[PDB]
Amino acid sequence: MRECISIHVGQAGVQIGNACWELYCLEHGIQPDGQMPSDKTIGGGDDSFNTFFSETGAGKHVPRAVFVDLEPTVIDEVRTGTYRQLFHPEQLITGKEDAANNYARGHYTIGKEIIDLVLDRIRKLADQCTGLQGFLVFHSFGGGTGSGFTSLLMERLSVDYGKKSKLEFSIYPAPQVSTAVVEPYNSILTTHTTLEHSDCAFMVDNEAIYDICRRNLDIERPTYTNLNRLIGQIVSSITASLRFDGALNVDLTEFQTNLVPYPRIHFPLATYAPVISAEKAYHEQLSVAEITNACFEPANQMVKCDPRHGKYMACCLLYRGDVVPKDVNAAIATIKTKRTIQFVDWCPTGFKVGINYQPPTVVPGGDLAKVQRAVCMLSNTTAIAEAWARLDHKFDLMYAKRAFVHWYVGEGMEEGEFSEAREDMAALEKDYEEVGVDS
Amino acid sequence: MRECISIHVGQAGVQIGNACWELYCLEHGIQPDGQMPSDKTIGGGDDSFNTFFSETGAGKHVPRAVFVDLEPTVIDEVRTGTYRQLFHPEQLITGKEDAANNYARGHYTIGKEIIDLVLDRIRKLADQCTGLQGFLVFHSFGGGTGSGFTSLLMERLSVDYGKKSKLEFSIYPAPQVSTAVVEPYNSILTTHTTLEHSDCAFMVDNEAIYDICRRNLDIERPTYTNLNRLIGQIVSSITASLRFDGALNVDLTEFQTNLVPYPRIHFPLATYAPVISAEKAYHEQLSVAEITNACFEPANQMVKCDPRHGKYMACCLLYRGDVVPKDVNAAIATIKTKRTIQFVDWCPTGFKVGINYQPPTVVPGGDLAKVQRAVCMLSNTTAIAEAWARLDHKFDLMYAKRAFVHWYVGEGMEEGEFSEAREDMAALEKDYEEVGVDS
Amino acid sequence: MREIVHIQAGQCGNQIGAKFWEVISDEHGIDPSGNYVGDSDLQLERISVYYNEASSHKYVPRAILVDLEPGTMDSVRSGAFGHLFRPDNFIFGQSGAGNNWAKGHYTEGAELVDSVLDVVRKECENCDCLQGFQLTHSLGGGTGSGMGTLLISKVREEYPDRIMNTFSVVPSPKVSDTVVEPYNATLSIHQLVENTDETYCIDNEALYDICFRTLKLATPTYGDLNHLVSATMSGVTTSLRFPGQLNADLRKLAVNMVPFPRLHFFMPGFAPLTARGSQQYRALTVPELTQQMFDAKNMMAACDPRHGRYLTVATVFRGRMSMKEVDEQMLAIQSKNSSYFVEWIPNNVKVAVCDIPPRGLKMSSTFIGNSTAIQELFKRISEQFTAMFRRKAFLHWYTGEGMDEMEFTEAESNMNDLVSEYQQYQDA
Amino acid sequence: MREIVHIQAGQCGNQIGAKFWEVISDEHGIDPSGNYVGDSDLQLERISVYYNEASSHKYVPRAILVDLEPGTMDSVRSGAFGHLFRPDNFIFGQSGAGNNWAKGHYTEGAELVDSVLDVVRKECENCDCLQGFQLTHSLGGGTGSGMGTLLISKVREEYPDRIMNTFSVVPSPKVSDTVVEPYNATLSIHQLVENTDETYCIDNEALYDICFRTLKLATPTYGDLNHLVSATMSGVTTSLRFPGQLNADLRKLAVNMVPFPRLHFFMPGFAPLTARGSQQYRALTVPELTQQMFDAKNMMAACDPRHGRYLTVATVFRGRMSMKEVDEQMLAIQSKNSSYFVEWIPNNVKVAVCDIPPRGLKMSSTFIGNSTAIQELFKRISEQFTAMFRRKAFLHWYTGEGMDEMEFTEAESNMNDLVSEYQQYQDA
Ligand SMILES: C/C(=C\c1csc(C)n1)[C@@H]1C[C@@H]2O[C@]2(C)CCC[C@H](C)[C@H](O)[C@@H](C)C(=O)C(C)(C)[C@@H](O)CC(=O)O1
Ligand SMILES: C/C(=C\c1csc(C)n1)[C@@H]1C[C@@H]2O[C@]2(C)CCC[C@H](C)[C@H](O)[C@@H](C)C(=O)C(C)(C)[C@@H](O)CC(=O)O1
Ligand SMILES: Nc1nc2c(ncn2[C@@H]2O[C@H](COP(=O)(O)OP(=O)(O)OP(=O)(O)O)[C@@H](O)[C@H]2O)c(=O)[nH]1
Ligand SMILES: Nc1nc2c(ncn2[C@@H]2O[C@H](COP(=O)(O)OP(=O)(O)OP(=O)(O)O)[C@@H](O)[C@H]2O)c(=O)[nH]1
Ligand SMILES: Nc1nc2c(ncn2[C@@H]2O[C@H](COP(=O)(O)OP(=O)(O)O)[C@@H](O)[C@H]2O)c(=O)[nH]1
Ligand SMILES: Nc1nc2c(ncn2[C@@H]2O[C@H](COP(=O)(O)OP(=O)(O)O)[C@@H](O)[C@H]2O)c(=O)[nH]1
Ligand SMILES: [Mg+2]
Ligand SMILES: [Mg+2]
Ligand SMILES: [Mg+2]
Ligand SMILES: [Mg+2]
């Protein structure tokens, strides 16, 4: 009944999707081959896996995910890995040539040639489901495929259905760490399509996750694989209420109405706590109040921006495990008393509480320790504007000299859109500060 | 040849009737099921039970009483308890919805639904009645059914017969003790039937009986059952002359001959003595002079008013037991010599003496102690006017703010009806004061 | 004879209503399967008020469960005393309200209101003489506050001569788990003040305080809070189910409670409530119960009655007790606290006595008070509503469902008038 | 030769009349069954005056019982000497008068007067030569005072030549058992003075005083009072039933008693009266009996003879005494009490001697006296009537029966005229 469709585009999207789907299968008990063992044997799984997977024949489950990318090398790993049997061959869509870090290549040069096959696959999955809660898209702003193909695909989805939520998980370019020379161009060009179509976009920065894994998890050198393992936990916790029972449940259609006060302000952040190792777990006593304090700590946040500079507008609190409502009420009361955390004047109540019975599941071989409680924080703040300000400054310096602009122009871009993107991006920052102005 | 019919309306009337008929069967030696052991209970039978019990078939005695109530909860207990077989099932008439402490509901909305049925039962009993002396009605002023249905019932009886004296037994609201918020409204509206239709109204107060039981009967926490038993003794002594034999007998007609100086003055009060426990019976002598003095004291009165403030107009004394006429004459002289007691100048002789032979009967498991003498006092005094003043003050304050008026209006009442009843109450009080003025 | 139709709306109503039927079944001695296993004839004498007799000595409740989500119904069905309810009484939606009043009343409720109107209509002809309807819903939610309010209007038009009861909770001042609580609460008071005869206010914050100090419980539970609400529900209608020396049904209590049609908001209360340790030290007397009833700590609402004058007070006694004792206790309370009661009404106390005591208790009493301090609860909701309406926060979500800005203003104006009338007579 | 018809009306008349027949039966030696068990011939010589011969050797009195209630007849029939009366003579009503004079004269008295007139007419023709009628009733009641007055007027018209005797009691000054006594007494007096040849006034208070000081009894009873009245009745008509040296019938006494038609009120008395412990020290001589006659405490009326003057005195002696003694003591009393006797009447003493003594006594006598002191009794009644008639108290009951207010005024005026006539004779 409650069903969702996840779409992964780009090398980053597939890599994160591979880690996320591994977590999803283990939470339900599905083996990598796709057969449900006698431990679960489709017992009480009306919504446990129907929301993510689908039942085909007997002793076989297929996920409702579409893997589309412009290069076959990343898709080859999935088709060669252990989870090849679990996925359907037609769902995994490959390509001939990548976007080569060019927004136009994934939009005009190559995007429309292969987008026809992607649309049919989504339609086939949609007909199988009865009630579609929404869509999930994973991509990266810096990548050309994650900025060009995603922009074109998202527009077509709104044309077809135009009535279902489309949550977006994107990786924002780091203020200092970079591996490309056209990141400001790609990042700016995709801001308009995210604001126009996506109802809620969660932004993460690789630098922040690196520090969390280095310090909190005590890792000398974090890797990309370890980063993806953390990312799956927020996504699993976000959709935990849809698949598992609990005292207070929040559905996918309640995130938007309780987070965005205006259609333009739809860029919240994410925070996960507690994140500790097994050794630290024995010497630390986890409590409801302790985890809540960690979530509000700027150090533990997943965004390089400092929340204390800005103000909080809307906050969400999702609890998993043995969590009682009484402890949460006392914990949130102390947060409001603290002077350091500032709330918007016109928002008297900005706390949403959700409790799930299912405790977090620890994947074997992961650095995460077994903890009976976990809190997922989805807060909308005006401090996110600083991150946008950094990338905007870099774009102005590059656009002034018009370096590498001819690369975009050759594939079909025009200088007018670049100026329009800056105007649209500047309006978003101005509107963010305008709403933050007090009475 | 001489018989009477008793009517009980409302919750209060049913409970009093249950206690009254319990003593009536015991006095005449009638079993609760209905068979009278005439082999051992040797009696005349001409007027011992024919006045109240009508023989049917062989060895069956059914009371000449009608039980009417708008709620079946109270009556169902009578139809279920020990005395179920005593009463004819058609004599117990039940409704579906109560008056909900609304005079209009019991007089304008629900009373008209079952008024035809109750009149038919009275007519059927009247056909079997060779000669009927009058009707006795039991109800309460505070209740809506006790004030609404009773007022509608007496208006039909007056039109139907118009030549039989009707006696009223009502419970006057207490000054400081109350169980409802709309009691003053019901009391004022029910004065019309008690002034024009009823030929004699007997008023008792719950508060006064509570004090009597605490001090005389040494009962710390008396209940409703104890209160009803004392009221039942008053009715039994009044009708004892018509049921038994004595040197001097006073009937219902003779009661109004000497106790009604004016047609609009028919509100006397009742006093019973002696009431003592078994412990004090052995340490005291119950002489004729002693019991007569206790009746005139204000502490033994069944009403909370003060008789010393007012003046006596007409007095009636009923004697039961081994009472000799010589002792009564001497006792009366001593009463007339005390200067505390005052009498009206226009009435030189205001004493009526009735001596019976049957001693009082004690119900097993009760509170009263066995005695050889008993005096029932019925005196019409001007001190009753003080009782009207207390109820009038409450009505004026409530009607000033128009509190709870809309409930009565919506059921068929008018705002002008309340004002009309206020004038009648003031006129009745004025008439009482005028007669007491010395010439 | 007299029967009552029960309606459950929203997640809060379903959970509270489920616990309410457990207390009623225990009082009437009905096993979860549906067979009578009692040991008294009084239990079955007035069992038709809440249970409908069926074949093979089976009884089904006259209750209807209404929600826009199937999750709540599945838990209730699989929970204790779940199979007792009739399967045809399960009417549920598939989309949900999402804590939105507009969706429940306009967008989503209209599709399902017709279906639930069939079930409630069908029970009436089977009913011999219906007395009224009691509905449980949460004002802070979207389903119960939104769609449940619409059901009140539909029943009122069909039956304009029957009393309407709503045992509903209200948003707490400090406790708040939703962002749009003032928006939903304000839009529900407008309809409740017109199509309801008596309303009972329940505060979660007040319930927690009772379970913390009065009961000395270590950890509270939502079931524990629902147990207190169900206990109050049983004590209100104990006269209609069991005999007593002085009986008073809902209509009898209603007329003595509301002096004016608009002033129909009451605060409930239950006594006694003691911890396990203090059970062996306290006594069971009428004065002991009276003191707890007239205590601010025992009130089920966040409002403190000491800041206003009591207009009318309703008290129903359960068990065997002398009438003289109960008569003096309420008179003494009014006499001592003269400044705490209204002046232009001489007596503000209604006394009801029920012979049958509650299970595991010799004596008990339920306190109902129409105090003038309830306007403070509406005052704090108005401040939150004005602050968010000034910035037009979250208004587009409500507007997208077909609502208008002027409709929000009308609800605010009506709420301001409600607190003016309560203050006018209190300060008169 | 001469026959007397007895009529009993009211509760008081029936009880007094029942005791009167028992004394007569004892004197004539008649057992309760009705046969003769005497041991003398003079007992049956004049038995026709009171008893009617029946089949075998049974005798039945010429007594008619009239009442508006059946209770009195049941007690008389079931009592001693109750089955000796004729069953057909029992006439009783069913509604009663309710101590109201107007009920027994205009409203309900007319519905039974025809029935009782048939019986008395049937008894009248049986007597060879009837002499008169005697009636027992009470002026303070409703039945005897009202119905008895109507019977006197009706009987007088049929036989305007026969003597009328009324043994009627009057309300006492201090002892009173009814509130409306003054109204009844005044109304009945208006007719007695114009239709009755002679009346005998008996006061209940005076009877109690006699049994308290003269008889020295501890607990007086209504039977004791009735015995004194019955003894007087036998003494009055002892000459008709038994022979004597100087006999005087009812007509002979009446001629010597009343000097004027309107002055026919007498006070009765009997001698001797001694206690049970004073029998030894008491001498049964003519001087002793004569002294007791002219004594204040021996009178059966509350009026004091010394206050006024004796108009005419008639005494009847029973037994065997010398005529020389009885002709001297009365002369000595008249000379010694010359201040208490009228001047224009030379001799004020009438002497009658009978031979047959009573039962158990060697000598006995009765005293009958006409004095002006009886005006005091009517003076108090007039004062009571004016006080109650001033405010029209207890008048709607009398008015509703059909009478008029002006009727009360006429009765009061006539009674005031009666005492005025007594005033002029004594003062002059
Ligand atoms: C019997 C009694 C009190 C009492 C007896 S003599 C005296 C003085 N006071 C009450 C039970 C009562 O039924 C309610 C309303 C109890 C209502 C249920 C309460 C609110 C809790 O949910 C419940 C689980 C409890 O915490 C417990 C500890 C079991 C309580 O009910 C304890 C307990 O027995 O409390
Ligand atoms: C016989 C006699 C007196 C007497 C004889 S020689 C003498 C001198 N005096 C009288 C009866 C007397 O005939 C009457 C008048 C009869 C009068 C009856 C008297 C007055 C009482 O009422 C009566 C009932 C009594 O109490 C009794 C017990 C009969 C007696 O005490 C009354 C009592 O003294 O008896
Ligand atoms: N979290 C996470 N991010 C990754 C991973 N691999 C690549 N990325 C992100 O992806 C960026 C590299 O470019 P891609 O997003 O892969 O480019 P693309 O979407 O394939 O588009 P093209 O380069 O034009 O083919 C880096 O800046 C990373 O931020 C990964 O394994 N985990
Ligand atoms: N003495 C005595 N009084 C009673 C008893 N029962 C009820 N009452 C009186 O009745 C009042 C309660 O109202 P009711 O008289 O019963 O009202 P009702 O006659 O049933 O009419 P409704 O209230 O409209 O149904 C109380 O205030 C009591 O004074 C009783 O058993 N004994
Ligand atoms: N007393 C009580 N309150 C509850 C319960 N469940 C939820 N609530 C309260 O109800 C509010 C949410 O209402 P909700 O259930 O979402 O209303 P709905 O959307 O109409 O179903 C929260 O603030 C809770 O405090 C319960 O079982 N008992
Ligand atoms: N001496 C005497 N007086 C009686 C007797 N019975 C009644 N009385 C008097 O009669 C008065 C009452 O008269 P009542 O019987 O009512 O007259 P009724 O209405 O004609 O029956 C009382 O005051 C008594 O004093 C009796 O047996 N003896
Ligand atoms: Mg690539
Ligand atoms: Mg009632
Ligand atoms: Mg909810
Ligand atoms: Mg009499």
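According to its header, the structure was obtained by electron microscopy, 3.2 Å.
Positions of Cβ are set from backbone N, Cα and C atoms, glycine also.
Features as listed in Swiss-Prot:
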BINDING   D:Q11, D:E69, D:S138, D:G142, D:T143, D:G144, D:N204, D:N226  GTP binding site
BINDING   D:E69  Mg(2+) binding site
MUTAGEN   D:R262 to C  Brain from homozygous mice shows defects in the guidance of commissural axons and nerves, without evidence of cortical cells migration defects
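Counting neighbouring Cβ atoms within 10 Å of each of the binding-site residues (D:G142, D:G144), the lowest count belongs to D:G142. Site extent for GTP: among the recorded binding residues D:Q11, D:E69, D:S138, D:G142, D:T143, D:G144, D:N204, D:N226, the largest C-alpha separation is 23 Å. Following the DSSP three-state reduction, the secondary structure of D:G142 (GTP binding site) is coil. Ligand 10 lies under 6 Å from the Cβ of none of the recorded positions D:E69, D:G142, D:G144, D:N204, D:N226, D:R262.
Sequence-distant neighbours of D:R262 (mutagenesis position) (same chain, six or more apart, CB under 8 Å from its CB) are D:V193, D:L418, D:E421, listed in sequence order.
Close contacts with ligand 6, defined as a Cβ under 6 Å from any of its atoms, occur at D:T143, D:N226 among the binding-site residues D:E69, D:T143, D:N226. Take the CB of D:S138 (GTP binding site) and look out to 10 A: across all protein chains shown you find 26 other CB atoms. Contacts of D:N204 (GTP binding site) defined by a Cβ separation under 8 A and a same-chain sequence distance of 6+ are given as D:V169, D:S172, D:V175, D:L225, in order along the sequence. The Cβ neighbour count for D:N226 (GTP binding site), using a 10 Å radius over every protein chain in view, is 21. Sequence-distant neighbours of D:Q11 (GTP binding site) (same chain, six or more apart, CB under 8 Å from its CB) are D:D67, D:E69, D:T72, D:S138, D:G141, D:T143, D:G144, listed in sequence order.
The Cβ of D:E69 has fewer other Cβ atoms within 10 Å than any other of the binding-site residues D:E69, D:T143.
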